[PDB]
Structures are given as structure tokens and as C-alpha cells.
Amino acid sequence: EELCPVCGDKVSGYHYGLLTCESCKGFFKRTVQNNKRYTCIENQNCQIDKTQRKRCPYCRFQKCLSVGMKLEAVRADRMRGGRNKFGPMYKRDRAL
DNA sequence: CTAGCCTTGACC
DNA sequence: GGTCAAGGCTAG
Ligand SMILES: [Zn+2]
Ligand SMILES: [Zn+2]
């Protein structure tokens, strides 16, 4: 589906385990790269959509985890390019 | 911090 | 050599 499972924005490709928008790709990568830790200021279940996703990073990252984005696809040694161990996992979603 | 566009590079 | 998901860069 053309819709980001985190926020509903236009999907730009497989990112970190599944189809996501460009923004949720960037956000997940920044968070995991730098071990960022956020605070929800309401009740830890804010609605995430294209126009609210900036408002609560905590609940945005919670939802990234929840829909299945993978911490392991973020690379510790920051190598660019090539293909990770999910390259073949992306094969069977392109069949489903 | 955000998010669009750019560059890399192992796999095929 | 081409693909396309990694990481990189930078206005705003
Ligand atoms: Zn998204
Ligand atoms: Zn929240």
C-alpha cells in the first residue's frame, strides 16, 4: 500500500524492514543512530498522522517500533550502500 | 529537528 | 552495470 504505516504519508520505499515514507525513514535513523530518548508530555498514546508526527517524537518512535521497523537495519559502523540481510526479506513482500 | 534530495556499494 | 536501501547533507 502506498501509505506509511506510521503516519499515512506517501511511502518512498522499504526502509528498516517495511514500506515507509521518507520522513519516517529519516526520523527512525536519527533516533537509533544517536540513541535519542524522547518524552511524551500527554499520555503516551498521541495520534500520529502526516500533520501531527512532529508534535510527539516519543509516540512517533513508539509507533515505528510497533509497526515493525528494525533497529538492526540501522548500521553501527555507518557503512553506506550495498545490501543488508533483509534484502531477501523484501523479496517476499514484493510477492505478497 | 525535520524531511527532501543526494551518494554509495554488495547483491543480483 | 543496474538496483535500491543504506547513510549524508543541508534549507528552513
Ligand atoms: Zn511516515
Ligand atoms: Zn506522545
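Chain A is numbered as in Swiss-Prot; the shown residues are, in order, 83-178.
Technique stated in the header: X-ray crystallography, 2.2 Å.
Heads up, the Cβ atoms here are built off N, Cα and C, so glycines get one too.
Per Swiss-Prot, these features apply:
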| type | residues | note |
| --- | --- | --- |
| BINDING | A:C86, A:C89, A:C103, A:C106 | Zn(2+) 1 binding site |
| MUTAGEN | A:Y96 to A | Slightly reduced DNA binding. Strongly reduced transactivation; when associated with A-168 and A-172 |
| BINDING | A:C122, A:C128, A:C138, A:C141 | Zn(2+) 2 binding site |
| MUTAGEN | A:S148 to R | Increased ability to activate transcription of target genes |
| MUTAGEN | A:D159 to A | Strongly reduced nucleosome-binding. Slightly reduced DNA-binding |
| MUTAGEN | A:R162 to A | Slightly reduced DNA- and nucleosome-binding |
| MUTAGEN | A:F168 to A | Slightly reduced DNA binding. Strongly reduced transactivation; when associated with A-96 and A-172 |
| MUTAGEN | A:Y172 to A | Slightly reduced DNA binding. Strongly reduced transactivation; when associated with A-96 and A-168 |
| MUTAGEN | A:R174 to D | Increased ability to activate transcription of target genes |
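A Cβ distance below 6 Å to any atom of ligand 2 is met, among the recorded positions A:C122, A:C128, A:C138, A:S148, A:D159, by A:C122, A:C128, A:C138. A:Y96 (mutagenesis position) has A:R174 as its nearest neighbour among the recorded positions A:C89, A:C122, A:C138, A:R162, A:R174, going by CA to CA distance.
Ranked by Cα separation from A:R162 (mutagenesis position), the recorded positions A:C106, A:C122, A:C128, A:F168 are led by A:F168. Distance between Cα atoms for A:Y172 (mutagenesis position) and A:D159 (mutagenesis position): 22 Å, as a whole number.
You'll find the Cα of A:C122 (Zn(2+) 2 binding site) roughly 18 Å from the Cα of A:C106 (Zn(2+) 1 binding site).
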